[PDB]
Amino acid sequence: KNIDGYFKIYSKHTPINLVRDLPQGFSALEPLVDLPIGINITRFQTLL
Amino acid sequence: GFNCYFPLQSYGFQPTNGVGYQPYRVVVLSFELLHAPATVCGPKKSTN
């Protein structure tokens, strides 16, 4: 997220068994790290 | 050589040198205020 000049990141580790990557099981997401960096953010790119 | 001088000049530091010649250490601390939340703050008092 990006609210009030803060970069908030959430995460959650959950095991899976089905072939489909996103299963029907519902689980909450817990906060990991908040960042107080004020930067205009409109584009993002993943890395490998 | 002539009309060509080294860009850098050394200094003469000795214990017997004068007060003006005595070595001094100097530190500069600069403060900035951008459109970002503060990340460096002073100590905050806490009571039992």
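Residue numbering for chain A follows Swiss-Prot, covering 195-242 in order.
Cβ coordinates are placed from backbone N, Cα and C, and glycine is handled just like the others.
As a published mutagenesis entry, A:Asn234 to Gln appears in Swiss-Prot alongside the note: Increased resistance to neutralizing antibodies. Sequence-distant neighbours of A:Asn234 (mutagenesis position) (same chain, 6+ apart, CB under 8 A from its CB) do not exist here. DSSP assigns A:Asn234 (mutagenesis position) to coil in the three-state reduction, outside any helix or strand.
Natural variation at this site is recorded by Swiss-Prot as A:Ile210 to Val, annotated: In strain: Omicron/BA.2.75. For A:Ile210 (variant position), other Cβ atoms within 10 Å of its Cβ number 10.
Record note (Swiss-Prot), natural variant A:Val213 to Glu: In strain: Omicron/XBB.1.5, Omicron/EG.5.1. The unchanged residue is displayed. Under the DSSP three-state reduction, A:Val213 (variant position) is assigned to coil, being neither helix nor strand. Within the same chain, no residue at least 6 positions away in sequence has its Cβ under 8 Å from that of A:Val213 (variant position).
Under its natural variant annotations, Swiss-Prot gives A:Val213 to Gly the following note: In strain: Omicron/BA.2, Omicron/BA.2.12.1, Omicron/BA.2.75, Omicron/BA.4, Omicron/BA.5, Omicron/BQ.1.1.
Counting only same-chain residues six or more apart in sequence, none has a Cβ lying under 8 angstroms from the Cβ of A:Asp215 (variant position). Variant annotation in Swiss-Prot: A:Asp215 to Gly, described as In strain: Beta/B.1.351; the structure shown retains the original residue.
According to DSSP, A:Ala222 (variant position) sits in a coil region rather than a helix or strand. In sequence order, A:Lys206 are the residues of the chain that are 6 or more apart from A:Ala222 (variant position) and have a CB within less than 8 Å of its CB. Where Swiss-Prot documents A:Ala222 to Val as a natural variant, the accompanying text is: In strain: 20A.EU1.
Chain B has no C-beta under 8 angstroms from the C-beta of any of the recorded positions A:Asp215, A:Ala222, A:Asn234.
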